[PDB]
Amino acid sequence: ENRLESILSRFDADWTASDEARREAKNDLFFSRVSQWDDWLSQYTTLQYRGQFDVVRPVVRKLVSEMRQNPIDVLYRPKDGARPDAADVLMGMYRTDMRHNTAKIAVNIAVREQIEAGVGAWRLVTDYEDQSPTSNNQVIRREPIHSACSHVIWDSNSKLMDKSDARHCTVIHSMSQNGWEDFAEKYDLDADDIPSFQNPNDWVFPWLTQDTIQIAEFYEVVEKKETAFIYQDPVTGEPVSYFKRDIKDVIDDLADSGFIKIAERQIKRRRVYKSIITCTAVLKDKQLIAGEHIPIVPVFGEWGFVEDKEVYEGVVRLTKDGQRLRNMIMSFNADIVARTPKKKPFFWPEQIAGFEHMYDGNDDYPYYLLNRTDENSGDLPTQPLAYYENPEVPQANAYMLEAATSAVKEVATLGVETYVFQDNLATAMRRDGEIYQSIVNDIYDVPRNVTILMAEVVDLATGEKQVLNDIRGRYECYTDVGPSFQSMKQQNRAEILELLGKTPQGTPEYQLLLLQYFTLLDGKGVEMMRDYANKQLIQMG
Amino acid sequence: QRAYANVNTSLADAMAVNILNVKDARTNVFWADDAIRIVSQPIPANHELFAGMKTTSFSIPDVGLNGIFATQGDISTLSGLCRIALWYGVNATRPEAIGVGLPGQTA
């Protein structure tokens, strides 16, 4: 019955269910980022030579560069039967609040973690902005999640790559004292009561000070049928629908502005609630957040299920055995090179007694002298001179170094190409577009396009706050994947160039060239050229 | 070697030692911050103990230390064991900088 007990039961079930994959992913991350000699937390280990002769890291660099050269972003397109420009405003909003550095950095982090460990993720958050807002004095920004494998824990009963059917998800935050004070200031918590939760990290490297303060954030999605209100839009509008939970304080201001209720229906929708929790108490209980989905977008590599058990893999898991064997063989061979006596003669002391200085290594003599006679045995026994055998790398060591290197090269071949990895990034971006559309409908101010202009219908309450009024005709555009563009002007320029590339040199070619000049940036000469293009376009009607 | 001298003279045969604590008193402790030092180490993963035990990190609040939360199960008797191990050592690297205040040390 206890809220904390239920939340902790769900989290414990997910943690136990997703345990082995998390350990493997963390091992691959540490192996490919810090050191291949995962042998620190160990005893009975003396000081021996341990070299790191990497052969997998260049492959990871190549894959990261190839995936980076091909950016992918959302592309909103109108649905079937809708107006042809039903997605221009949403696309402009997405470009405006996703052109910043944080979005690109988060996407790159997720891609690199996908390539190395197998799973990455990022988050979408809403913030208040007063200087350069996108809409309704609010912005939406994309934030990174580092070590998603151990820091993001999904519902165990999720059978989708993007986890859209997961009903809850917990994100573990780990920080030091200043970070905990920061978090408490941000979320109105008590900085004096240091929180604690499950530690996602592991002590595997002699780091001077690891993070100690843990807390968790629990997202849950509740699908229910709530009450909607059917009004009559004053500007010659068909019955317009709003949600009672949304328009609750402007309930009378709608009538004051001129909205008359026609009927009341029940429409099913999803709502997202966040709780800030520790291992002992719940700080924030059910703070409702915007959107219809969990704002965490996961990105996967090779993903699947084995026996009701989730498995993911990148490019590093299989090469680890060969890499560890190659490192070991090279260390052994370096030991052979170092600690092996050199090739020197074997002498009886009486053979060279008296002529000691001739064999040290100087070059003052033309020959070497040896004693011949012995006073007791008559003559010194004769035996051909023997020399210590030179150091030699064994055939076993050589052949295993070659075989391990060959095996790593053979197995570290993603594809024949990163096509599947780019497809998982694209699927993550499609889910990102879905979540962003839901959040935009929840908080932003979307104008409605009429064929009679963009009519923004909004009203202010008695507390001077503005409540958005969004009709239920909100899913007019679907999600696709296209090139990443910084602005709608850049997107239009690219579209015009693409059309020009396939249009032959005729009147449409002239039209497209003039349009390209019209949609150019402004200096002085290009300003003159664009003015000329505008004049020509207007003159030809 | 003379650059490390800290006393004016050596111990010359029969010199009288004076015991500076003559009555029991709860101590007051003053030090330089870099004199007392704490060294913390995690339990090795493949120790002789913790043989068939699954181990995870366990952050101790207040003091800035971590430890090993180890756990094992038994199938004969359907039971289990937990062990919160904290491996640390306190060292006084500057005893000449650490001090002790004894009030009321009358004869």
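Swiss-Prot numbering applies to chain A: residues 5-420, 445-480, 492-580, in that order.
Recorded method is electron microscopy, 3.2 Å.
Quick reminder: no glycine exception, Cβ is built from N, Cα and C everywhere.
Here's what Swiss-Prot has on this protein:
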{"type": "MUTAGEN", "residues": "A:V64 to A, T or M", "note": "Overpackaging"}
{"type": "MUTAGEN", "residues": "A:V303 to A, T, M or Y", "note": "Overpackaging"}
Give the distance between the Cα atoms of A:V303 (mutagenesis position) and A:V64 (mutagenesis position), rounded to the nearest whole Å. 17
For A:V303 (mutagenesis position), which of the three DSSP-derived states applies: helix, strand, or coil? strand
Can you see whether DSSP assigns A:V64 (mutagenesis position) to helix, strand or coil? helix
